[PDB]
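A.B. asks: Handing you a structure now.
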Amino acid sequence: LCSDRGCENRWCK
Amino acid sequence: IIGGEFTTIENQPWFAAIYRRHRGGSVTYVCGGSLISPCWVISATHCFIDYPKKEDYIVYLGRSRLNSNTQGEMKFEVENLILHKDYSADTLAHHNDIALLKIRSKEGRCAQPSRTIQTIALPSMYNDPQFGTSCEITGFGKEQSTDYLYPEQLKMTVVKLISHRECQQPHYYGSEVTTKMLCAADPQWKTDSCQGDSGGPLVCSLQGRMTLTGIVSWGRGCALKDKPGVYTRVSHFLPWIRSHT
Ligand SMILES: *CCC(=O)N1CN(C(=O)CC*)CN(C(=O)CC*)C1
């Protein structure tokens, strides 16, 4: 459960 | 921006479009921001927290379209990237979600004012419009939650400010919303900011002055019933802003 606003330009495995 | 309408940069002349340059040379859109003085753009820390390297970023002023040049647009590097030291994210809530980008062109210049490039006023301390007041939001973010691409044309919409009373109701956000945040929504839940709008401006007319009241921060989904957009409350960060400027 993540905020879509929050998901910009983020790192992921 | 979910719903709303297309706009043009003369209508939002403080709007800053922030991109990131990748090795290989590809450039992608990151987040919105707002020009608060010739050398300073204000945005949100979460847009940069995983890639806090100022060299990576490109900031455009005077630009209406995502992947095209707008006549009179100015391109900038980031001289100083300043993230809020107390930034933190919970399950949904983002705290101290605020960032400053000192901008400069390759020639060393700050923004030159024009019809398409203007600063926006900061509010005075703890001085926000009354809840129920209409304010505008602006960005290149998703038009629908199901989209995986951003629109080419800048968008805006109008949302109403929601009281802390209402936004802390259990079917809204409970105590995850704090007094350093502002909630704003469409009464019929049809229009809202969304992914890619983060860091851009929530602008309210205060005394016939356009004022940067909020910075797009977080929310549950986009335009979901009982789930307002949540905004960094700029009027509670003036000491932080003034110090680093
Ligand atoms: C739930 C929020 C979160 O943990 N992150 C933000 N983000 C997203 O992909 C949300 C859309 C990047 N994060 C990852 O863990 C990606 C693997 C962290």
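So for chain B, numbering is Swiss-Prot's, and the shown residues are 179-423, in order.
Cβ atoms are placed via backbone N, Cα and C, with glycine included.
As annotated by Swiss-Prot, active site, charge relay system applies to B:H224, B:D275, B:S376. Recorded in Swiss-Prot as a mutagenesis result, B:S323 to E carries the remark: Abolishes phosphorylation, proadhesive function and ability to induce chemotactic response; when associated with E-158.
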A.B. asks: Take the Cβ of B:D275 (active site, charge relay system) and count every other Cβ within 10 Å, whichever protein chain it belongs to.
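C.D. replies: By my count, 31.
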A.B. asks: Below 8 Å Cβ to Cβ and six or more residues apart, same chain only. Which residues does that give for B:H224 (active site, charge relay system)?
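C.D. replies: B:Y265, B:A267, B:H272, B:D275, B:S376, B:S395, B:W396 - these are the non-local Cβ neighbours of B:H224 (active site, charge relay system), listed in sequence order.
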A.B. asks: Given recorded positions B:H224, B:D275, B:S323, B:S376, which are under 8 Å from chain A when comparing Cβ atoms?
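C.D. replies: Qualifying residues, whose Cβ lies under 8 Å from chain A: B:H224, B:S323, B:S376.
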A.B. asks: Let me know the DSSP-derived helix, strand or coil state of B:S323 (mutagenesis position), please.
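C.D. replies: In three-state terms, B:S323 (mutagenesis position) counts as coil.
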A.B. asks: Give the residue from the recorded positions B:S323, B:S376 that has the most other Cβ atoms within 10 Å of its Cβ, counting over every protein chain displayed.
C.D. replies: B:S376
A.B. asks: Check the DSSP secondary structure of B:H224 (active site, charge relay system), expressed as helix, strand or coil.
C.D. replies: helix
